[PDB]
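Please read the structure below before turning to the comments.
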Amino acid sequence: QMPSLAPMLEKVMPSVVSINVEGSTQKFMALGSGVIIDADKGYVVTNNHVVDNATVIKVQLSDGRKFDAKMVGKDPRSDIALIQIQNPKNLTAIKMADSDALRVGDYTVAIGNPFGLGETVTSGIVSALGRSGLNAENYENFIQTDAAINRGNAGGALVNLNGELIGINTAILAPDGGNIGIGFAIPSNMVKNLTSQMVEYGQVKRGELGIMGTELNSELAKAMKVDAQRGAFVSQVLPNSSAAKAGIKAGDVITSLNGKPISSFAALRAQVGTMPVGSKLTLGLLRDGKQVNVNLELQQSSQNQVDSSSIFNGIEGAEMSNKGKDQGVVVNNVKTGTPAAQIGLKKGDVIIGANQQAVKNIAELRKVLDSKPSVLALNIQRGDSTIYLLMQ
Amino acid sequence: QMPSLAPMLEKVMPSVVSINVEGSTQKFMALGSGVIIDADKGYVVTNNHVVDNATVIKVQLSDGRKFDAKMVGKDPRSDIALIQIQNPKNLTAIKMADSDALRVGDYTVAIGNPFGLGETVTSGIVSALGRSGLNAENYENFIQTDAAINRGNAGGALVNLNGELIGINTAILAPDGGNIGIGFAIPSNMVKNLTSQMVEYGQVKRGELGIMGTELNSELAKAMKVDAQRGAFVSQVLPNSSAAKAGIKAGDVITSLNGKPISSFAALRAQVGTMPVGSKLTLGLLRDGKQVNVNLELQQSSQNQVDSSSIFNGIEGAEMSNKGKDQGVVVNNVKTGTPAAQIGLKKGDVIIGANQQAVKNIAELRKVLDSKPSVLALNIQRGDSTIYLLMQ
Amino acid sequence: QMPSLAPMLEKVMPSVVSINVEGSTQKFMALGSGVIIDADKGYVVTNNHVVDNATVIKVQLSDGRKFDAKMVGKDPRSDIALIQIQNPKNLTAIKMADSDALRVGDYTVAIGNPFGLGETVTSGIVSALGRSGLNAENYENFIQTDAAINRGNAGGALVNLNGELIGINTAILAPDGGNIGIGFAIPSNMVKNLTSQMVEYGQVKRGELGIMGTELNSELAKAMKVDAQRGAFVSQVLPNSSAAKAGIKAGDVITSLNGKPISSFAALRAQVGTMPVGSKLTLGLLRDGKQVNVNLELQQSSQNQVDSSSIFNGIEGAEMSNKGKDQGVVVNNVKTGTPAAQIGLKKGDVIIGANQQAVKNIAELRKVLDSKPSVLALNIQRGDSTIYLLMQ
């Protein structure tokens, strides 16, 4: 006869896990939380900042059980990392909710491991949607909540009253590292995209419209005679870009993506910034007081991702990324005094195998590395030649 | 099928605004929140401490729109200021609730601009009623809540589940300027009185009963053989005061105002301290174990208000206040080295016009000043003479 | 038509009280809260750490009334103290809920006196059950909640939506002494046991099973081939102990006490650590993959409790404790330079009266002391001799 979150949480708490990490860059230990995304494969999502530069990763269920997990993907720009429990048995995954249907009155409960106390649940409401600006280089479209979140909560669950995941708790505004009522989670639609890519590739293949923009504030709107105090202002479109081809002109205002009204430029960036190349989308446009509708196809890019370090753990040097279809890992750009080039690593190289195993993409590669061989025999192609690079 | 504050907030959030302020006393910037009280006239209430000593005031709606606002009234004793949006179009005002019907179990939601993040809502309950003592010179009858309130929330809304305004968020107990679960709002009945006066006059005409008192604590009650552990103890009544005339004797205990039981002396002070002169009220009295009922009429006073500075912005000197009916602004008491008297400002002067505009009260005056003339030509009366005082 | 905690709180708030304390060890003042446990006798429960080393204790009702209270019992190991309002009139006691039926989704409201503001209520949920480790020498089986708790809340009520007491607020995790969403209360079943003893004896007669143990973590479970990631691991059983007699063997795992599954070793310790000697209980055992059921009888012990100081307020020296039935207070072990032995206090002494009043146990004793005589005439037995020890 008493209302309670207990019935819901009982089904849901098994989904959320604690995460302990040992690493170096100087030895450190860290801890945070994670969410089980696929029970069968033992996929567990979490903040990239928690598991970044980790030598060892251990995951602990609510029931006590510990497992070891290995990395499978990580995206610093959005701060989402995907890991995988080695030898997953009898797990519970969380069902994801559609974060786009969230409203500010909405109740939320947060679950995670503050200060490593153990699985802690706290609750609140949605204080705000679309918050960004925390770190302006990243994609950020944060849900804001006043459910209590502290250090150790990172990577944990933000769920609604039905126990569906709506976000991953990531950061808090807080002088003096204590919670004051303001915390942020990555909306779950973003997690759904980013992770699904990582699963299949080991990284995110970032698509772009190829427009330069900025927040459409009220002042700018007068300058431009537009009826609209919010949106993405198109400063200019790149030549031979999706936008270009689609007919978007500079001095346009983007008001909606795929039906969904657009909070701001950042939100827009964040949305598309997480869709995979080749995605077909449609833009709500506003040029000279007239509404416009345009169909676009997300295209390639020059995304700065996956350094040689994120895959070798400590081997500074050239950045790397997949290549075409499952064609192997390509080395982007080697530095100079960077240890990687100090093993013969030269930009333009195409890692096509390792230790007699085929490498189609970064996931496969990281897989050979998971076995932790003593000597790593890279099978690369420079120009029209096969060569081998060795490590220890 | 899920409970949510969203439906209510959707109607209500437009009412609450952000406030940016530029000032000097040395240049500063400040920010807080405000509530739209009248949609047509663009009246917006807020904490006096937010907009105090401001050269510029800009208000930003939830939809993005910015407007400029000018001051119309301010009361430091209660920390309520009233401002007005210049050129108000298509606004939403909040409906006010009767704060006297609040109870401690009651749910509350707070809306405002913590750290200038944007319109943030957080929720809690009524922790307590009638809290005072924060600053003992002020009138204070604070609602206390554990909805999260931080810097930037000041001047914002405290509403109930029906979206009616019950208070204005004002202060927080908090070492280290972060919220810990204890925040305070001015009850809305007080806001309703204080503001309505300001609208019509530019200041509050403070009435007094003319009794000296103190909190009736349990110890004092024994000393005095009274059955009552709380109330206002009458230490003495002033001669030719309302109290006097009404038959109130020293050593009386006031237990109720207008039917409403009385928390304490402070609460009493705070209540009447916000009713306009001439108000007719009735007091619940307790003399020698016997209940008494008395009818009173709030009378004049010597209220220390509106310095020449609050209207000239930076012109230290004599204090000022309305006079009789709409008879003009009277200069209370000039200092010495104060810049005001350094323009020929002498106590007893009665500003009856400015720049060929008639001045009936402080609002009218502040109105001529809103136009920001280069030279201000005051039309004053000293004794039986009209004179003119000039400024720049 | 609006949901509210108000109706419930209206019945319940009278039960909770504020507590002011004057003491020395150097003069100090302290404050916290307390809960009325028995309206007739004026019993009020609170944290031992609040009223510890107090010369004076005053209790203040929600209605204003102040009373003086005297100590009747105190248990530092669990941090529960029991006091009694001198001359209790017209009080309201709280009904206690069964803390064992609490679940993590559950709503909670906290009531108490943060920073001596007065009776403050805040609310939250059960974040966690069975938390311990705060101070590892104590018995601790804390409920964890995110209802706001700050300094002054200690000794106050944690209740459910029906206004039944489920815990006593005790501590908070918090850098910088401000609440961040994590606070702890002693579950109410523990309070019910500990206090009831104190009432009847002045101390707690601690029973033991006589087993050494430790937390059964997942690693240890592999080492031992047990299917169970949580519980109490039996490292060894003491000879001639209850456990011994009952058939418990080292390398056993305890999974349940009296039907109730067992969080951990600490929880177990904490449970039995609060049952009175002679209690009959039953243990859920797990030896070599096989479930076992055993019946036990709590037995004596060597519990380190009640120093001569806790009863004399400032008279360092030998520890003391009841003896057999109501046989008087026995002096455990005298130190050396300790002031107690400096009045002729010798271990093995059996205080059988004081000032011509009979002393059956520590409560009676503390009673003669409550009258605050100028000279205290102890009637002791050393060996086969009656003697008298004098004080001032």
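Shown for chain C, in order and in Swiss-Prot numbering: 37-61, 108-474.
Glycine is treated like the rest: Cβ placed from N, Cα and C.
One mutagenesis experiment named in Swiss-Prot is C:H131 to R, and its note says Loss of peptidase activity with no detectable changes in secondary structure. The annotation active site, charge relay system is assigned in Swiss-Prot to C:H131, C:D161. Residues annotated as domain 'PDZ 1' in Swiss-Prot, with sequence analysis given as evidence: C:280-371. The annotation domain 'PDZ 2' is assigned in Swiss-Prot to C:377-466.
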DSSP three-state assignment for C:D161 (active site, charge relay system):
coil
Return only the integer: C-alpha distance in Å from C:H131 (mutagenesis position) to C:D161 (active site, charge relay system).
6
Give the helix, strand or coil assignment DSSP yields for C:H131 (mutagenesis position).
helix
Counting by DSSP, what is the helix, strand and coil composition of the domain 'PDZ 2' (C:377-466)?
17 helix, 27 strand, 46 coil
